[PDB]
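Engineer: Take a look at this one; I'll ask things after.
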Amino acid sequence: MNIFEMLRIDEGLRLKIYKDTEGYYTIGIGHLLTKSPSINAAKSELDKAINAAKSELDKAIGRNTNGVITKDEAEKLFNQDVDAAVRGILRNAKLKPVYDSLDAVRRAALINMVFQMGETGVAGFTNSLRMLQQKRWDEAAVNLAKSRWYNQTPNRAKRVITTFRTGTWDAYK
């Protein structure tokens, strides 16, 4: 168990563009592309949407991907996607210190959240981060459970939350 496995589990893997849970054009190990649109307003908006997706895709890939990729390709983006997140965290004056305060397993937990909801969003968990940084695991856990993140993605959140609290990988084990 490491951050990779952890998000590989949490994010899934598909080698053909699919409409995710959040309505985004997505591919690989949760590498979003485009934001899928509304209730029947296309074509042409549909077409434009997917194409943009493809384009975004071909961009990241370096080739004419017809919205279909390979494990190797997905996996390449995933690692990138991970890096970017670690980086957000360490540049972010809110996250940075929490991260610095954390341990290996707990770090993966923070990374996960960022990977999933981005630097800014994660950076807003003012109180939870506080607790985190103070090593108030249970308090933190409880608080994190009152979140929108949690309400919207309970299973996953639950998983992420148990890691912070126990400091183990039990919820992935």
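Easy rule for this one: first residue shown is 1, then count along the chain.
Recorded method is X-ray crystallography, 2.5 Å.
Including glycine, each Cβ sits where the backbone N, Cα and C put it.
Just lifted these from Swiss-Prot, have a look:
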{"type": "ACT_SITE", "residues": "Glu11", "note": "active site, proton donor/acceptor"}
{"type": "ACT_SITE", "residues": "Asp20", "note": "active site, proton donor/acceptor"}
{"type": "BINDING", "residues": "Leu32, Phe115, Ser128, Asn143", "note": "substrate binding site"}
{"type": "MUTAGEN", "residues": "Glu11 to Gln", "note": "Complete loss of activity"}
{"type": "MUTAGEN", "residues": "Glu11 to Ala, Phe, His, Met or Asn", "note": "Complete loss of enzymatic activity"}
{"type": "MUTAGEN", "residues": "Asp20 to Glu or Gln", "note": "Loss of 99% of enzymatic activity"}
{"type": "MUTAGEN", "residues": "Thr26 to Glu", "note": "Complete loss of activity at neutral pH; covalently bound substrate"}
{"type": "MUTAGEN", "residues": "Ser128 to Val (Swiss-Prot position 117)", "note": "50-fold decrease in enzymatic activity"}
{"type": "MUTAGEN", "residues": "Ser128 to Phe (Swiss-Prot position 117)", "note": "10-fold decrease in enzymatic activity"}
Engineer: List, in sequence order, those binding-site residues among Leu32, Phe115, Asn143 whose Cα sits within 10 Å of the Cα of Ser128 (mutagenesis position).
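Structural biologist: Candidates kept after distance check: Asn143.
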Engineer: Provide, as an integer number of angstrom, the distance between the C-alpha atoms of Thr26 (mutagenesis position) and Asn143 (substrate binding site).
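Structural biologist: Approximately 30 Å lies between the Cα of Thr26 (mutagenesis position) and that of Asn143 (substrate binding site).
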Engineer: For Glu11 (mutagenesis position), name the DSSP secondary structure in the helix/strand/coil scheme.
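Structural biologist: Where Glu11 (mutagenesis position) sits, the three-state DSSP reduction gives helix.
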Engineer: Counting across all protein chains shown, how many other Cβ atoms sit within 10 Å of the Cβ of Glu11 (mutagenesis position)?
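Structural biologist: Cβ-Cβ neighbours of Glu11 (mutagenesis position) within 10 Å number 20.
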Engineer: Rank the recorded positions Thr26, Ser128, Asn143 by the number of other Cβ atoms within 10 Å of each Cβ, and give the residue at the low end.
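Structural biologist: Counting other Cβ atoms within 10 Å of each of the recorded positions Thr26, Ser128, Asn143, the minimum falls on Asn143.
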Engineer: Round to the nearest Å and give the CA-to-CA distance linking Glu11 (mutagenesis position) with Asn143 (substrate binding site).
Structural biologist: 24
Engineer: So how many other Cβ atoms are close to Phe115 (substrate binding site), meaning within 10 Å of its Cβ?
Structural biologist: 26
Engineer: How would DSSP class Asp20 (mutagenesis position) in three states?
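Structural biologist: Going by the DSSP assignment, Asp20 (mutagenesis position) belongs to neither helix nor strand, so it counts as coil.
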Engineer: When the number of other CB atoms within 10 A of each residue's CB is tallied over all shown chains, which of the recorded positions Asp20, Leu32 has the maximum?
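Structural biologist: Going through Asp20, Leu32 one by one, the largest Cβ count within 10 Å is at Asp20.
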